[PDB]
Amino acid sequence: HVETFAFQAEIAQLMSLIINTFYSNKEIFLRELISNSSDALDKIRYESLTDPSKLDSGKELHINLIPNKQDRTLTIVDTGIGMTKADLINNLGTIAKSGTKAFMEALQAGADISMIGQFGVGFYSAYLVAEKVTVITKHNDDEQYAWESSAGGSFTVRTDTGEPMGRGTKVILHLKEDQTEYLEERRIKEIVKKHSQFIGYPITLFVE
Ligand SMILES: CSc1nnc(Sc2c(C)n[nH]c2C)s1
């Protein structure tokens, strides 16, 4: 069954700001998410040097970008460390609470939304373009979960009965009506080249 949770007030607040502030440079969402993926790949690569059995759920360490115009989704997939249930419901939120306070204070002083990644909370930049974000994830010592949120102060988590994914995270961006540009090959490739050219894992851009 589906469990429903309230975001921490500070996170809810950061998400409304992301969603409501006029800010044209939305494309930065892709580097923050690819960056999130790279951090998670680094994590499993490291942890595997002292316990190679952690790669029994898959050896290949990569990132796929998968647009689907029919579904209006852009999907980022990684085979990084994945998330446990406690990560999804509690730990990540707890870590992000100071990232968010800091970021929110910088934002007067005249920092802008593109700096969001320096405060460790870039994942929420998904909300610049996605009306809903669904996240399938699988950590080595835990079950596959689906996390989901359309913002508004709440998120859901259920155990995921769908197709097994080995180990990693899939971020499914259900794009807003006027953000379908991030479904085009040339647009994605441009952004990847501009902001994420030196990521240390293969990034495959799938075509439709
Ligand atoms: C609430 S779901 C979620 N939070 N933070 C992320 S960043 C991340 C990605 C993009 N892959 N793995 C991780 C930990 S995904």
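Here chain A follows Swiss-Prot for its numbers: 16-223, in order, are the residues you see.
Recorded method is X-ray crystallography, 2.2 Å.
Positions of Cβ are set from backbone N, Cα and C atoms, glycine also.
Copied from Swiss-Prot, the annotated features are:
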{"type": "MUTAGEN", "residues": "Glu47 to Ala", "note": "Strong ATP-binding. Strong interaction with HSF1, HIF1A, ERBB2, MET, KEAP1 and RHOBTB2. No effect on interaction with TSC1"}
{"type": "MUTAGEN", "residues": "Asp93 to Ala", "note": "Impaired ATP-binding. Strong interaction with HIF1A, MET, KEAP1 and RHOBTB2. Loss of interaction with HSF1 and ERBB2. Los of interaction with TSC1"}
{"type": "MUTAGEN", "residues": "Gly97 to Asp", "note": "Abolishes ATPase activity"}
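Structure with Swiss-Prot features highlighted.
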residue : record               : contacts (Cβ under 8 Å, 6+ apart)
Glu47   : mutagenesis position : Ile131, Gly132, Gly137, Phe138, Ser140, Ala141
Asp93   : mutagenesis position : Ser52, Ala55, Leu56, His77, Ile78, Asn79, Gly183, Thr184, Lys185, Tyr216
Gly97   : mutagenesis position : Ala55, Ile59, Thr152, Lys153, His154, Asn155, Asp157, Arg182, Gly183, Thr184
Reduced DSSP assignment, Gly97 (mutagenesis position): coil
